[PDB]
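What follows is a set of notes on a single structure, which appears directly below.
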There are 2 protein chains.
Amino acid sequence: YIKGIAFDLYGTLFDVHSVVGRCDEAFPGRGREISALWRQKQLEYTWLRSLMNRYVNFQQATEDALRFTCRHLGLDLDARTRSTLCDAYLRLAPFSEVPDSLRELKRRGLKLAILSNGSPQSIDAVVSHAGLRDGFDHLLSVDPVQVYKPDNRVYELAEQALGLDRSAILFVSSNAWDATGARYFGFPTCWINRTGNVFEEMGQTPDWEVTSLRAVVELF
Amino acid sequence: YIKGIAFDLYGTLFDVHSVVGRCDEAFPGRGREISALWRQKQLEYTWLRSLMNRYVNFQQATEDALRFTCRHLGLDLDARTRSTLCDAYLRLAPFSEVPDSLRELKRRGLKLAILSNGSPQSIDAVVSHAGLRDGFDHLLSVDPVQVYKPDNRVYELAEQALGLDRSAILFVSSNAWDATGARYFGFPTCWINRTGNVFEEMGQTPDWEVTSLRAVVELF
């Protein structure tokens, strides 16, 4: 039986579409382009640095990813504007069903936690700004292990902090590549697919594929 | 002094634009889309499987990447068509300056080698079809180490096969992320940038940035 749930941050709980708008305000007409490439570089850099054994915290990785993005687009990025766009991640709005769903799952007595890339301080900030803080038992960052997902050492961390075995911790994520990693590790996996995307072809399939957190509650 | 050179395959020696056309013939009008996404998934899958410690040879990784690509685009991919597109990589044409440049570098007495993802048999096939076989001392695959780049264990392989120390082996590649990996490892790095792209923001800069192999010869 699942006694705890490990949540993903962007795309699972919080909507990042906010950042797109904040980018377009900085560089009018380019918003969708900037945010699209910026997000991919953030992913790539965490993966690539992990393979090379050259870690840096997510904040740095986010700035670097933006710097490359603008340089690649022919956009001039000053320090001031770079901080603003980066601060945009600390002010995300959750998906509509999120608040109620979290309250209901906590009612059911499940231990809830968040495992993200950023510092614990920033993770706290996002959930506090959204007034959701009180619903989480653990706020985890990959920083302690100096590596990023899907390196299995990040998953153990989630397992250790929760004081439960992986088979009793539901891994919830909107990223198929992450759900694949979790699935290989041992966590029962729940893929959050809202916009009709397909699963990655790396030998895995999630235990459950849902369209929102509303469906997650029904499982309990 | 550089006594040997380790070459990258696609984009450095051989032009992959050929595959784009072969894709468009299979799915008329979609060629650029298919090949674009297919190449990114190939990269991602090698990286992601390496981090998860779940290796499979490049052939499998190429098929999976195509399967996802078509499924994601709403395209129906049968076995027959899947093999054809995959065979397209074994029939690439080199860049115009390549042949002469390789002949000239061998004239200068440098040990030349290729370090790619595919099987040694397929690597051999590409260079043989292009009539370039005789110019290479070593044809290397990552298969022996069961991991992909930029995992440092792949770079050591290139170092061991050549019987030289890394500082005496020029690492030539068209991929900035790979040049970063090599650079961190210890290899003097030469980035081949033909189409005016920018370098990745992961803390590195190549020793040389050139626009073709013609410039590589001038360095010696």
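Using the numbering of Swiss-Prot, the residues shown for chain B are 3-222, in order.
Determination method: X-ray crystallography, 2.5 Å.
A Cβ is built for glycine as well, from the same backbone N, Cα and C atoms used for every other residue.
DSSP assigns B:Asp10 (mutagenesis position) to coil in the three-state reduction, placing it in neither a helix nor a strand. Around B:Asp10 (mutagenesis position), the C-beta neighbours below 8 angstroms that are at least 6 residues distant in the chain are B:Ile116, B:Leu117, B:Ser118, B:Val174, B:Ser175, B:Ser176, B:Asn177, B:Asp180, B:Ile194. Under its mutagenesis annotations, Swiss-Prot gives B:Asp10 to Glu, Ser, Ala or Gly the following note: Loss of catalytic activity.
Swiss-Prot documents B:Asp10 to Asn as a published mutagenesis change and attaches the note Severe reduction in catalytic activity.
If you look up Swiss-Prot, you'll see B:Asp10 marked as active site, nucleophile.
Under DSSP, B:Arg41 (mutagenesis position) is assigned to a helix (H, G or I) in the three-state scheme. Residues or ranges marked as (S)-2-haloacid binding site by Swiss-Prot: B:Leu11, B:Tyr12, B:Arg41, B:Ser118, B:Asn119.
What Swiss-Prot notes for the published mutagenesis of B:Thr14 to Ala is this: Severe reduction in catalytic activity. No effect on substrate affinity. Counted within 10 Å of its Cβ, the other Cβ atoms near B:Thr14 (mutagenesis position) come to 23, all protein chains included.
Listed in Swiss-Prot is the mutagenesis experiment B:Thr14 to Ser, annotated as follows: Mild reduction in catalytic activity.
Here Swiss-Prot describes B:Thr14 to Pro or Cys as a published mutagenesis experiment; the accompanying note says: Severe reduction in catalytic activity.
A C-beta separation below 8 Å, combined with a sequence spacing of at least six in one chain, links B:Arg41 (mutagenesis position) to B:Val18. Listed in Swiss-Prot is the mutagenesis experiment B:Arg41 to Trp, annotated as follows: Loss of catalytic activity.
The note that Swiss-Prot attaches to the published mutagenesis B:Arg41 to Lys is: Severe reduction in catalytic activity. 4-fold decrease in substrate affinity.
Under mutagenesis, Swiss-Prot gives B:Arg41 to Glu with this note: Severe reduction in catalytic activity.
Per Swiss-Prot, mutagenesis B:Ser118 to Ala is noted as: Severe reduction in catalytic activity. 25-fold decrease in substrate affinity. Packing around B:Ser118 (mutagenesis position) is summarised by its Cβ count: 21 other Cβ atoms lie within 10 angstroms of its Cβ, all protein chains included. Taken residue by residue with DSSP, B:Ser118 (mutagenesis position) is part of a strand.
Just so you know, the Cβ of B:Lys151 (mutagenesis position) picks up 28 other Cβ atoms within 10 Å once every protein chain is counted. Experimental mutagenesis at this site is recorded by Swiss-Prot as B:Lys151 to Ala, annotated: Loss of catalytic activity.
Experimental mutagenesis at this site is recorded by Swiss-Prot as B:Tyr157 to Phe, annotated: Severe reduction in catalytic activity. 1.5-fold decrease in substrate affinity. Long-range neighbours of B:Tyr157 (mutagenesis position) (same chain, six or more residues apart, CB within less than 8 Å of its CB): B:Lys151, B:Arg168, B:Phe173, B:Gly183, B:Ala184, B:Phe187, B:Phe189. Taken residue by residue with DSSP, B:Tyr157 (mutagenesis position) is part of a helix.
In Swiss-Prot, the entry for mutagenesis B:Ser175 to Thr states: Moderate reduction in catalytic activity. The structure shown retains the original residue. All protein chains included, B:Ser175 (mutagenesis position) registers 25 other Cβ atoms within 10 Å of its own Cβ.
According to Swiss-Prot, the experimentally introduced change B:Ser175 to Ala is described as follows: Severe reduction in catalytic activity. 2-fold decrease in substrate affinity. DSSP gives B:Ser175 (mutagenesis position) a strand state.
Residues listed for (S)-2-haloacid, B:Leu11, B:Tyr12, B:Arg41, B:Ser118, B:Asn119, cover a largest CA to CA span of 15 Å. In sequence order, B:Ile116, B:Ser118, B:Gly120, B:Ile125, B:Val128 are the residues near B:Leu11 ((S)-2-haloacid binding site), counting only same-chain partners six or more apart with C-beta under 8 A. Annotation for the binding-site residues B:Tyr12, B:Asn119: lowest Cβ count within 10 Å of the residue's own Cβ, B:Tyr12.
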